[PDB]
2 protein chains.
Amino acid sequence: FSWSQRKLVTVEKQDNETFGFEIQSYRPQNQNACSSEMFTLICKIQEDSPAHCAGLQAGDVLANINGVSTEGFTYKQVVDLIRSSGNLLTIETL
Amino acid sequence: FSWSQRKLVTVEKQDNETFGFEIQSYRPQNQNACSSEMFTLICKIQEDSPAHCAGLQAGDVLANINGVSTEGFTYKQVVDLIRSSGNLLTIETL
């Protein structure tokens, strides 16, 4: 893997806006020397949006949300958890 | 997407060794604001190997091989094409 600036960021936002990013679950179609299973990535970042301001970048890999390890997570769990966070969000990426 | 140093690299190797990298096809389980379908990434790079020397990095996204656009490519096509290249390989990544 050895890539993407490991960051620990915390984003806050206005009650009726989005944090400003888009995620994407990706499944590996290939057993081999690496490793299989689910992984979610930020795919789009709104310029000026809070996620941008927090220092988040498209390509960042979501490993921890609000102290919650995200592996094995389906896209919807990741989304449900993020909505479970109101206007506050803490993220440890990759 | 906006990420990963767009590079145009060309790797050569010894007849009985590997270029030194590992790929991985990833499928998106999520229709939304971004974009669906196949995409292959280098997942592992052997230290000192030719791919390393060429300047290839794990995370690099294979878009063109020997002048061949790779989208819609199944993991095996990417592998078959790479083997179709003998000890020479040209790669435009992302």
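Numbers in chain A come straight from Swiss-Prot, and the residues shown are 70-163, in order.
Cβ atoms here come from the backbone N, Cα and C positions, even for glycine.
According to Swiss-Prot, the protein has these features:
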| type | residues | note |
| --- | --- | --- |
| MUTAGEN | A:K82 to E | No membrane-association. No change in the binding to CYTH1; when associated with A-90 and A-92 |
| MUTAGEN | A:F90 to A | No membrane-association. No change in the binding to CYTH1; when associated with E-82 and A-92 |
| MUTAGEN | A:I92 to A | No membrane-association. No change in the binding to CYTH1; when associated with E-82 and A-90 |
Statement: Expressed in Å to no decimal places, the gap between the Cα atoms of A:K82 (mutagenesis position) and A:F90 (mutagenesis position) is 12
- prompt: When a 10 Å sphere is centred on the Cβ of A:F90 (mutagenesis position), how many other Cβ atoms does it contain?
  reply: 24
Message: Are there any residues at least 6 positions away along the chain from A:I92 (mutagenesis position) with a Cβ closer than 8 Å to its Cβ? List them or say none.
response: A:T109, A:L110, A:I111, A:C112, A:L131, A:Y144, A:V147, A:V148
Field: Where A:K82 (mutagenesis position) falls in three-state DSSP terms
entry: coil
